[PDB]
Amino acid sequence: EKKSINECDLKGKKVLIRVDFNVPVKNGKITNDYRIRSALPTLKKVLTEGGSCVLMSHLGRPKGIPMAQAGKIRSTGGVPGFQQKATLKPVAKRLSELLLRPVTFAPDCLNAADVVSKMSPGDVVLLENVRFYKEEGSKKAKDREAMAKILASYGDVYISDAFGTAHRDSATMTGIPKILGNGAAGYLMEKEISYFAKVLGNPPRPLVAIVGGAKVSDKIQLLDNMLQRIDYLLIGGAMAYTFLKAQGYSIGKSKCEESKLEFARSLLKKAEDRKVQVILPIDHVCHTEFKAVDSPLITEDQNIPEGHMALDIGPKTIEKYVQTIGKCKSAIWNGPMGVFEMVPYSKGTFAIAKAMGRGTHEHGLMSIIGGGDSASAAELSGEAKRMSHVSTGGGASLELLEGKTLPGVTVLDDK
Ligand SMILES: Nc1ncnc2c1ncn2[C@@H]1O[C@H](COP(=O)(O)OP(=O)(O)O)[C@@H](O)[C@H]1O
Ligand SMILES: [Mg+2]
(Lines of atoms letter the chains of each structure in order from A and count residues from 1; the text may use other names and numbers.)
(Lines give C-alpha, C1' and ligand atoms only; values in the text may rest on other atoms or scores of the structure.)
(Ligands and ions follow the chains in the order given, each with its own letter.)
Protein backbone atom coordinates (compact mmCIF):
# COMPACT_ATOMS: atom_id res chain seq x y z
CA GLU A 1 0.00 0.00 0.00
CA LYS A 2 1.07 3.61 -0.56
CA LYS A 3 2.62 5.96 1.93
CA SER A 4 0.44 8.80 3.28
CA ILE A 5 1.15 12.50 4.02
CA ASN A 6 0.96 11.30 7.59
CA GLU A 7 4.26 9.52 7.17
CA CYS A 8 6.00 12.57 5.72
CA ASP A 9 8.09 15.21 7.48
CA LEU A 10 6.48 18.43 6.36
CA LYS A 11 7.70 20.99 8.90
CA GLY A 12 9.42 23.79 7.07
CA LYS A 13 9.25 21.92 3.73
CA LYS A 14 7.93 23.03 0.31
CA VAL A 15 5.40 20.39 -0.58
CA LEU A 16 4.58 19.84 -4.23
CA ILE A 17 0.95 18.74 -4.25
CA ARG A 18 -0.77 17.57 -7.43
CA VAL A 19 -4.44 18.25 -6.87
CA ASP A 20 -7.46 17.88 -9.08
CA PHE A 21 -8.82 21.40 -9.46
CA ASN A 22 -10.50 20.61 -12.74
CA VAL A 23 -13.74 22.13 -11.56
CA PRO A 24 -16.75 22.91 -13.77
CA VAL A 25 -16.48 26.49 -15.09
CA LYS A 26 -18.99 28.63 -17.00
CA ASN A 27 -18.23 32.12 -18.26
CA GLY A 28 -15.00 31.99 -16.33
CA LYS A 29 -16.68 31.17 -13.05
CA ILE A 30 -16.53 27.98 -11.00
CA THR A 31 -20.01 26.43 -10.96
CA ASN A 32 -19.05 23.66 -8.57
CA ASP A 33 -15.97 23.59 -6.33
CA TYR A 34 -16.43 20.10 -4.89
CA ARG A 35 -13.05 19.10 -6.24
CA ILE A 36 -11.42 22.00 -4.40
CA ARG A 37 -13.31 21.39 -1.19
CA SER A 38 -12.23 17.78 -1.37
CA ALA A 39 -8.57 18.81 -1.49
CA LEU A 40 -8.84 21.01 1.61
CA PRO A 41 -7.79 18.33 4.15
CA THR A 42 -4.39 17.60 2.58
CA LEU A 43 -3.64 21.35 2.33
CA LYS A 44 -4.79 21.85 5.90
CA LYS A 45 -2.42 19.03 6.92
CA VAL A 46 0.66 20.60 5.34
CA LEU A 47 -0.21 24.04 6.70
CA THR A 48 -0.79 22.60 10.16
CA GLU A 49 2.49 20.68 9.97
CA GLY A 50 4.40 23.82 9.18
CA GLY A 51 5.03 23.47 5.47
CA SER A 52 4.16 25.51 2.40
CA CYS A 53 2.20 24.42 -0.64
CA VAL A 54 2.96 24.76 -4.31
CA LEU A 55 -0.02 23.23 -6.03
CA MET A 56 -0.15 21.91 -9.55
CA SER A 57 -3.27 21.06 -11.49
CA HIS A 58 -5.01 21.30 -14.84
CA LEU A 59 -8.35 22.75 -15.88
CA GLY A 60 -10.13 21.46 -18.94
CA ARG A 61 -8.24 20.18 -21.93
CA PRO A 62 -6.35 23.16 -23.28
CA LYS A 63 -4.42 22.65 -26.53
CA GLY A 64 -1.11 23.05 -24.82
CA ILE A 65 2.08 24.31 -26.37
CA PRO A 66 5.56 22.71 -26.66
CA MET A 67 8.00 23.93 -24.01
CA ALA A 68 10.33 25.02 -26.76
CA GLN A 69 7.78 27.41 -28.23
CA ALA A 70 7.29 28.90 -24.75
CA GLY A 71 10.53 30.81 -24.51
CA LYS A 72 9.49 33.02 -27.41
CA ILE A 73 6.11 33.75 -25.80
CA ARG A 74 7.72 34.59 -22.46
CA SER A 75 9.98 37.05 -24.21
CA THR A 76 6.78 38.74 -25.48
CA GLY A 77 5.59 38.68 -21.86
CA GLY A 78 2.65 36.37 -22.60
CA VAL A 79 1.68 33.05 -21.05
CA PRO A 80 2.69 29.91 -22.95
CA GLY A 81 -0.36 27.97 -24.09
CA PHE A 82 -2.76 30.27 -22.30
CA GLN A 83 -6.46 29.73 -22.93
CA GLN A 84 -8.73 32.02 -20.99
CA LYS A 85 -11.37 29.32 -20.40
CA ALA A 86 -8.79 27.06 -18.80
CA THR A 87 -7.03 29.43 -16.34
CA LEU A 88 -6.67 28.19 -12.78
CA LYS A 89 -6.93 31.79 -11.67
CA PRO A 90 -10.53 31.59 -10.42
CA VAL A 91 -9.47 28.43 -8.59
CA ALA A 92 -6.64 30.30 -6.87
CA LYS A 93 -9.15 32.91 -5.73
CA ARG A 94 -11.60 30.38 -4.47
CA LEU A 95 -8.99 28.31 -2.70
CA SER A 96 -7.79 31.50 -0.98
CA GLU A 97 -11.30 32.10 0.26
CA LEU A 98 -11.79 28.60 1.65
CA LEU A 99 -8.31 28.34 3.19
CA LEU A 100 -8.76 31.76 4.79
CA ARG A 101 -5.27 32.81 3.69
CA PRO A 102 -3.67 34.20 0.52
CA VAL A 103 -2.96 31.91 -2.40
CA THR A 104 -0.51 33.39 -4.80
CA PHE A 105 -1.25 32.43 -8.36
CA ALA A 106 1.82 31.88 -10.54
CA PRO A 107 0.64 32.65 -14.13
CA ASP A 108 3.08 30.17 -15.67
CA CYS A 109 3.89 26.82 -14.04
CA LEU A 110 7.29 26.59 -15.74
CA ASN A 111 8.33 30.11 -14.81
CA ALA A 112 7.48 30.35 -11.14
CA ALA A 113 10.97 30.00 -9.63
CA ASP A 114 10.78 33.59 -8.36
CA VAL A 115 7.54 33.18 -6.45
CA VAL A 116 8.45 29.73 -5.24
CA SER A 117 11.77 30.85 -3.89
CA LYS A 118 10.15 33.58 -1.81
CA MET A 119 7.87 31.05 -0.13
CA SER A 120 7.82 30.51 3.61
CA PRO A 121 5.92 28.06 5.79
CA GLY A 122 2.24 28.79 5.62
CA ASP A 123 2.40 29.99 2.06
CA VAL A 124 0.22 28.51 -0.64
CA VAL A 125 1.07 28.99 -4.34
CA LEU A 126 -1.05 27.66 -7.17
CA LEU A 127 0.64 27.28 -10.51
CA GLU A 128 -1.17 27.99 -13.73
CA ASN A 129 -2.78 25.10 -15.70
CA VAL A 130 0.04 22.54 -16.22
CA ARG A 131 -1.73 21.47 -19.37
CA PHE A 132 -0.80 24.79 -20.92
CA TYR A 133 2.31 22.78 -21.93
CA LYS A 134 2.03 19.73 -24.18
CA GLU A 135 4.79 17.92 -22.33
CA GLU A 136 2.61 17.56 -19.26
CA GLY A 137 0.55 14.96 -21.06
CA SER A 138 3.10 13.76 -23.65
CA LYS A 139 3.28 10.02 -24.27
CA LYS A 140 7.00 10.48 -24.61
CA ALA A 141 8.43 9.97 -21.14
CA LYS A 142 11.46 12.01 -22.25
CA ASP A 143 9.07 14.92 -22.78
CA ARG A 144 7.24 14.44 -19.51
CA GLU A 145 10.49 14.26 -17.57
CA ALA A 146 11.78 17.42 -19.20
CA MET A 147 8.88 19.42 -17.77
CA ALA A 148 8.81 17.43 -14.53
CA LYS A 149 12.46 18.28 -13.98
CA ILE A 150 11.53 21.94 -13.69
CA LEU A 151 8.48 21.44 -11.53
CA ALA A 152 10.42 19.08 -9.30
CA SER A 153 12.89 21.87 -8.61
CA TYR A 154 10.05 23.75 -6.95
CA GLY A 155 9.77 21.66 -3.81
CA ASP A 156 11.15 19.09 -1.42
CA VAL A 157 8.40 16.53 -0.83
CA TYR A 158 5.76 15.43 -3.36
CA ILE A 159 2.28 14.19 -2.54
CA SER A 160 -0.48 13.28 -4.93
CA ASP A 161 -4.06 14.03 -3.98
CA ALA A 162 -5.38 14.07 -7.57
CA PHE A 163 -7.39 10.82 -7.66
CA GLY A 164 -9.30 11.86 -10.72
CA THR A 165 -6.19 12.20 -12.77
CA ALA A 166 -4.64 9.11 -11.19
CA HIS A 167 -5.48 7.28 -14.42
CA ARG A 168 -3.37 9.87 -16.23
CA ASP A 169 0.24 8.78 -16.40
CA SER A 170 1.46 12.39 -16.70
CA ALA A 171 4.26 14.79 -15.97
CA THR A 172 2.78 16.12 -12.72
CA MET A 173 1.16 12.80 -11.73
CA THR A 174 3.96 10.32 -12.31
CA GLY A 175 6.87 12.31 -13.71
CA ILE A 176 7.52 14.53 -10.68
CA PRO A 177 7.48 11.80 -8.04
CA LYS A 178 9.77 9.90 -10.41
CA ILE A 179 12.25 12.75 -10.78
CA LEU A 180 11.88 13.92 -7.19
CA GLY A 181 12.32 10.39 -5.86
CA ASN A 182 9.39 10.51 -3.45
CA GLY A 183 5.63 10.75 -3.37
CA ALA A 184 2.93 9.99 -0.86
CA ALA A 185 -0.87 9.99 -1.23
CA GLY A 186 -2.90 12.87 0.13
CA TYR A 187 -5.97 12.25 2.23
CA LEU A 188 -8.36 12.51 -0.71
CA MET A 189 -6.28 10.06 -2.76
CA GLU A 190 -6.24 7.68 0.22
CA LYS A 191 -9.98 8.14 0.77
CA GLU A 192 -11.04 7.52 -2.85
CA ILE A 193 -8.69 4.58 -3.27
CA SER A 194 -9.92 3.06 -0.01
CA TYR A 195 -13.59 3.42 -0.62
CA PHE A 196 -13.27 2.04 -4.10
CA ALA A 197 -10.94 -0.66 -2.84
CA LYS A 198 -13.26 -1.94 -0.14
CA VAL A 199 -16.18 -1.67 -2.53
CA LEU A 200 -14.79 -3.10 -5.80
CA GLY A 201 -13.62 -6.19 -4.01
CA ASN A 202 -16.90 -7.61 -2.68
CA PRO A 203 -19.53 -5.64 -4.60
CA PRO A 204 -23.15 -6.61 -3.83
CA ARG A 205 -24.43 -7.82 -7.17
CA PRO A 206 -26.22 -7.07 -9.44
CA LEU A 207 -23.74 -4.32 -10.23
CA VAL A 208 -24.93 -1.70 -12.66
CA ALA A 209 -22.58 0.76 -14.27
CA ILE A 210 -24.38 3.87 -15.44
CA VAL A 211 -22.14 5.83 -17.79
CA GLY A 212 -23.03 9.07 -19.56
CA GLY A 213 -21.73 12.59 -20.07
CA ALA A 214 -19.30 13.45 -22.87
CA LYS A 215 -15.58 12.68 -23.50
CA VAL A 216 -16.97 9.78 -25.52
CA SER A 217 -13.80 8.77 -27.35
CA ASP A 218 -11.90 8.24 -24.10
CA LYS A 219 -14.74 7.06 -21.93
CA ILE A 220 -15.90 4.54 -24.56
CA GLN A 221 -12.53 2.87 -24.35
CA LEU A 222 -12.97 2.22 -20.64
CA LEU A 223 -16.15 0.24 -21.16
CA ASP A 224 -14.51 -2.85 -22.65
CA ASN A 225 -12.38 -3.33 -19.54
CA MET A 226 -15.31 -3.07 -17.09
CA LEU A 227 -17.62 -5.68 -18.65
CA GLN A 228 -16.07 -8.40 -16.52
CA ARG A 229 -17.06 -6.56 -13.35
CA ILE A 230 -20.52 -5.31 -14.21
CA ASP A 231 -23.91 -6.97 -14.64
CA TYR A 232 -25.78 -4.04 -16.18
CA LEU A 233 -24.44 -1.20 -18.29
CA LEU A 234 -26.82 1.74 -18.61
CA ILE A 235 -25.71 4.23 -21.24
CA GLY A 236 -26.88 7.85 -21.44
CA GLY A 237 -25.54 11.31 -22.28
CA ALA A 238 -23.50 11.78 -25.43
CA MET A 239 -22.09 8.26 -25.06
CA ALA A 240 -25.35 6.75 -26.27
CA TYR A 241 -25.39 8.25 -29.77
CA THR A 242 -22.25 6.46 -30.91
CA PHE A 243 -23.79 3.14 -29.74
CA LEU A 244 -27.21 3.83 -31.24
CA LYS A 245 -25.69 4.76 -34.61
CA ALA A 246 -23.49 1.67 -34.56
CA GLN A 247 -26.75 -0.25 -34.06
CA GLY A 248 -28.21 1.50 -37.11
CA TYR A 249 -30.49 4.21 -35.67
CA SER A 250 -30.87 7.82 -36.70
CA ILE A 251 -28.75 10.04 -34.51
CA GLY A 252 -29.66 13.39 -36.10
CA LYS A 253 -27.25 16.16 -35.13
CA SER A 254 -26.42 14.38 -31.88
CA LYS A 255 -22.86 14.08 -30.56
CA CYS A 256 -21.21 10.97 -32.03
CA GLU A 257 -17.79 9.35 -32.39
CA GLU A 258 -18.12 8.45 -36.08
CA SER A 259 -14.69 6.81 -35.82
CA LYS A 260 -15.90 4.50 -33.04
CA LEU A 261 -18.94 2.86 -34.63
CA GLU A 262 -17.28 -0.53 -35.20
CA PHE A 263 -15.71 -0.25 -31.76
CA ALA A 264 -19.18 0.29 -30.33
CA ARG A 265 -20.44 -2.79 -32.13
CA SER A 266 -17.60 -5.00 -30.93
CA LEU A 267 -18.03 -3.74 -27.38
CA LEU A 268 -21.71 -4.72 -27.55
CA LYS A 269 -20.60 -8.18 -28.67
CA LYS A 270 -18.17 -8.54 -25.77
CA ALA A 271 -20.83 -7.22 -23.39
CA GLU A 272 -23.11 -10.14 -24.38
CA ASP A 273 -20.21 -12.56 -24.16
CA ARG A 274 -19.27 -11.28 -20.68
CA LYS A 275 -22.83 -11.54 -19.43
CA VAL A 276 -23.51 -7.82 -19.25
CA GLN A 277 -26.96 -6.52 -20.06
CA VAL A 278 -26.22 -3.24 -21.83
CA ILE A 279 -29.19 -0.91 -22.11
CA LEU A 280 -29.29 2.16 -24.36
CA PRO A 281 -31.87 4.93 -24.70
CA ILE A 282 -35.34 3.88 -25.79
CA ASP A 283 -36.44 7.44 -26.49
CA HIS A 284 -34.85 10.88 -26.36
CA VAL A 285 -35.45 14.52 -25.54
CA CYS A 286 -34.27 16.63 -28.46
CA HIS A 287 -34.18 20.00 -30.02
CA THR A 288 -32.99 21.65 -33.18
CA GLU A 289 -30.32 23.50 -31.31
CA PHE A 290 -28.29 23.22 -28.10
CA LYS A 291 -30.64 25.60 -26.32
CA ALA A 292 -33.14 25.01 -23.58
CA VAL A 293 -36.77 25.16 -24.51
CA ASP A 294 -39.81 24.48 -22.39
CA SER A 295 -41.32 21.37 -23.94
CA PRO A 296 -38.65 20.15 -26.43
CA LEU A 297 -39.14 17.21 -28.83
CA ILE A 298 -39.51 13.84 -27.14
CA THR A 299 -39.11 10.89 -29.53
CA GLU A 300 -40.83 7.49 -29.48
CA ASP A 301 -37.97 5.60 -31.07
CA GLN A 302 -34.26 5.38 -30.55
CA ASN A 303 -34.18 7.32 -33.81
CA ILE A 304 -33.54 11.04 -33.74
CA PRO A 305 -34.96 13.33 -36.52
CA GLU A 306 -32.23 14.61 -38.89
CA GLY A 307 -32.65 18.20 -37.79
CA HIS A 308 -32.55 17.45 -34.06
CA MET A 309 -29.98 16.62 -31.44
CA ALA A 310 -30.86 14.46 -28.45
CA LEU A 311 -30.02 16.35 -25.30
CA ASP A 312 -31.43 14.03 -22.60
CA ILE A 313 -32.75 10.50 -22.23
CA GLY A 314 -36.53 10.23 -22.70
CA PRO A 315 -39.20 9.23 -20.13
CA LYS A 316 -39.36 5.61 -21.23
CA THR A 317 -35.59 5.39 -20.89
CA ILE A 318 -35.70 7.01 -17.46
CA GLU A 319 -38.22 4.36 -16.45
CA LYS A 320 -36.15 1.39 -17.60
CA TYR A 321 -32.92 2.84 -16.10
CA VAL A 322 -34.55 3.64 -12.79
CA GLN A 323 -36.21 0.24 -12.86
CA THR A 324 -32.97 -1.67 -13.50
CA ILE A 325 -31.11 0.38 -10.85
CA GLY A 326 -33.82 -0.92 -8.57
CA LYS A 327 -32.82 -4.48 -9.54
CA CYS A 328 -29.24 -3.90 -8.33
CA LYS A 329 -27.32 -4.00 -5.11
CA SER A 330 -24.36 -1.96 -6.41
CA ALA A 331 -24.43 1.08 -8.66
CA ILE A 332 -21.52 3.05 -10.10
CA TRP A 333 -22.47 6.17 -12.04
CA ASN A 334 -20.39 8.53 -14.14
CA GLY A 335 -21.66 11.15 -16.52
CA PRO A 336 -24.98 13.07 -16.57
CA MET A 337 -27.67 11.40 -18.63
CA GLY A 338 -28.20 14.63 -20.55
CA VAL A 339 -27.47 18.34 -20.58
CA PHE A 340 -28.59 18.69 -16.92
CA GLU A 341 -27.41 22.27 -16.90
CA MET A 342 -30.58 23.11 -18.83
CA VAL A 343 -33.83 22.42 -16.99
CA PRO A 344 -35.63 20.69 -19.90
CA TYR A 345 -32.71 18.31 -20.39
CA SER A 346 -32.12 17.54 -16.74
CA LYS A 347 -34.78 14.96 -15.98
CA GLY A 348 -32.69 11.96 -16.82
CA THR A 349 -29.73 13.02 -14.68
CA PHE A 350 -31.83 13.83 -11.70
CA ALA A 351 -33.89 10.63 -12.09
CA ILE A 352 -30.79 8.43 -11.89
CA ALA A 353 -29.49 10.51 -8.96
CA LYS A 354 -32.83 10.13 -7.19
CA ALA A 355 -32.93 6.40 -7.75
CA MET A 356 -29.42 5.90 -6.50
CA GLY A 357 -29.87 8.16 -3.51
CA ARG A 358 -33.16 6.43 -2.73
CA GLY A 359 -31.80 2.96 -3.34
CA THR A 360 -29.00 3.58 -0.87
CA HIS A 361 -31.20 5.25 1.68
CA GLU A 362 -34.04 2.74 1.54
CA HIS A 363 -32.25 -0.50 0.65
CA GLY A 364 -28.49 -0.27 1.19
CA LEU A 365 -27.86 0.01 -2.55
CA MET A 366 -24.20 0.76 -2.54
CA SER A 367 -23.94 3.87 -4.67
CA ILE A 368 -20.94 5.70 -6.16
CA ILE A 369 -21.21 8.88 -8.31
CA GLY A 370 -18.12 10.31 -10.00
CA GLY A 371 -16.95 13.26 -12.05
CA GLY A 372 -17.04 17.02 -11.75
CA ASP A 373 -20.34 17.62 -13.52
CA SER A 374 -21.80 14.49 -11.99
CA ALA A 375 -20.93 15.71 -8.46
CA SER A 376 -22.58 19.04 -9.29
CA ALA A 377 -25.80 17.34 -10.41
CA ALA A 378 -25.85 15.17 -7.29
CA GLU A 379 -25.42 18.32 -5.20
CA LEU A 380 -28.09 20.22 -7.09
CA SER A 381 -30.56 17.42 -6.46
CA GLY A 382 -29.44 17.03 -2.88
CA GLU A 383 -28.89 13.34 -3.39
CA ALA A 384 -25.14 13.78 -2.97
CA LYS A 385 -25.42 13.23 0.77
CA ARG A 386 -27.61 10.13 0.26
CA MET A 387 -25.04 8.25 -1.89
CA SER A 388 -22.53 5.82 -0.44
CA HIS A 389 -19.81 7.90 -2.02
CA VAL A 390 -19.46 10.82 -4.38
CA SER A 391 -16.02 10.60 -5.97
CA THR A 392 -13.96 13.43 -7.30
CA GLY A 393 -13.02 10.97 -10.01
CA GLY A 394 -15.15 10.27 -13.08
CA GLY A 395 -13.07 8.51 -15.71
CA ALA A 396 -10.75 7.65 -12.83
CA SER A 397 -13.60 5.87 -11.05
CA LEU A 398 -14.39 4.11 -14.36
CA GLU A 399 -10.82 3.12 -15.28
CA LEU A 400 -10.48 1.72 -11.78
CA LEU A 401 -13.05 -0.90 -12.72
CA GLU A 402 -10.59 -2.60 -15.03
CA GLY A 403 -8.76 -3.72 -11.89
CA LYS A 404 -5.51 -2.08 -12.89
CA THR A 405 -3.65 0.18 -10.48
CA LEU A 406 -3.92 3.77 -11.64
CA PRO A 407 -0.46 4.95 -12.78
CA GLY A 408 -0.76 8.06 -10.61
CA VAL A 409 -1.36 5.83 -7.63
CA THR A 410 1.20 3.29 -8.72
CA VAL A 411 3.98 5.85 -9.06
CA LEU A 412 3.61 6.64 -5.36
CA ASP A 413 5.97 5.28 -2.74
CA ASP A 414 4.08 2.21 -1.56
CA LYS A 415 5.13 2.08 2.04
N1 LIG B 1 -26.93 14.55 -24.81
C2 LIG B 1 -25.86 15.33 -24.61
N3 LIG B 1 -25.37 16.10 -25.62
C4 LIG B 1 -24.30 16.89 -25.41
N5 LIG B 1 -23.72 16.91 -24.20
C6 LIG B 1 -24.14 16.16 -23.16
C7 LIG B 1 -25.26 15.33 -23.35
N8 LIG B 1 -25.49 14.73 -22.20
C9 LIG B 1 -24.57 15.14 -21.32
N10 LIG B 1 -23.76 16.02 -21.91
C11 LIG B 1 -22.61 16.76 -21.30
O12 LIG B 1 -21.46 16.03 -20.90
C13 LIG B 1 -20.94 16.69 -19.71
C14 LIG B 1 -20.78 15.81 -18.50
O15 LIG B 1 -19.99 14.76 -19.05
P16 LIG B 1 -18.57 14.45 -18.48
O17 LIG B 1 -17.81 15.67 -18.61
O18 LIG B 1 -17.91 13.32 -19.13
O19 LIG B 1 -18.93 14.22 -16.97
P20 LIG B 1 -18.19 14.13 -15.59
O21 LIG B 1 -17.33 15.50 -15.51
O22 LIG B 1 -19.18 13.94 -14.48
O23 LIG B 1 -17.29 12.97 -15.66
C24 LIG B 1 -21.85 17.81 -19.35
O25 LIG B 1 -21.33 19.10 -19.65
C26 LIG B 1 -23.12 17.43 -20.05
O27 LIG B 1 -23.99 18.52 -20.40
MG1 LIG C 1 -16.28 17.40 -17.22
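Following Swiss-Prot, chain A shows residues 5-419, kept in their order.
Yeah, the Cβs are placed from backbone N, Cα and C, and that goes for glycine too.
DSSP gives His62 ((2R)-3-phosphoglycerate binding site) a coil state; it is part of no helix or strand. Per Swiss-Prot, the feature (2R)-3-phosphoglycerate binding site maps to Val23, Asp24, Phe25, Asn26, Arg39, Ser61, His62, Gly64, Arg65, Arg135, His171, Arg172, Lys219.
Among the natural variants that Swiss-Prot reports, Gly75 to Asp is described with the note: In allele 4. Other Cβ atoms within 10 Å of the Cβ of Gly75 (variant position), summed over all protein chains shown, number 11.
Feature annotation from Swiss-Prot assigns CDP binding site to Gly217, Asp222, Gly241, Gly339, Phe344. In the three-state DSSP classification, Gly339 (CDP binding site) falls within coil.
Its Cβ taken as reference, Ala218 (ADP binding site) is surrounded by 15 other Cβ atoms within 10 Å in the chains shown. Taken residue by residue with DSSP, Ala218 (ADP binding site) is part of neither helix nor strand, so it is coil. Among the features that Swiss-Prot reports, ADP binding site is placed at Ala218, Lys223, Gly241, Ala314, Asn338, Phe344, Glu345, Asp377, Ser378.
Taken from Swiss-Prot, the feature Mg(2+) binding site covers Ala218, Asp222, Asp377. Every protein chain considered, the tally of other Cβ atoms within 10 Å of the Cβ of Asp222 (CDP binding site) stands at 14.
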List of residues, in chain order, with Cβ under 8 A from that of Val23 ((2R)-3-phosphoglycerate binding site) and at least 6 apart: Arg39, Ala43, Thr46, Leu59, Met60, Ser61, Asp165, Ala166, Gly190
Contacting binding-site residues, sequence order - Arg39, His171, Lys219, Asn338, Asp377 vs ligand 2, Cβ under 6 Å: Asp377
Listed binding-site residues with Cβ under 6 Å from ligand 1, out of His62, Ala218, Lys219, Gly241, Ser378: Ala218, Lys219, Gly241, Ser378
Long-range Cβ environment of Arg65 ((2R)-3-phosphoglycerate binding site), under 8 Å and at least 6 residues apart: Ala90, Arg135
Between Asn338 (ADP binding site) and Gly217 (CDP binding site): CA-CA distance (Å): 7
All-chain count of other Cβ atoms within 10 Å of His62 ((2R)-3-phosphoglycerate binding site): 28
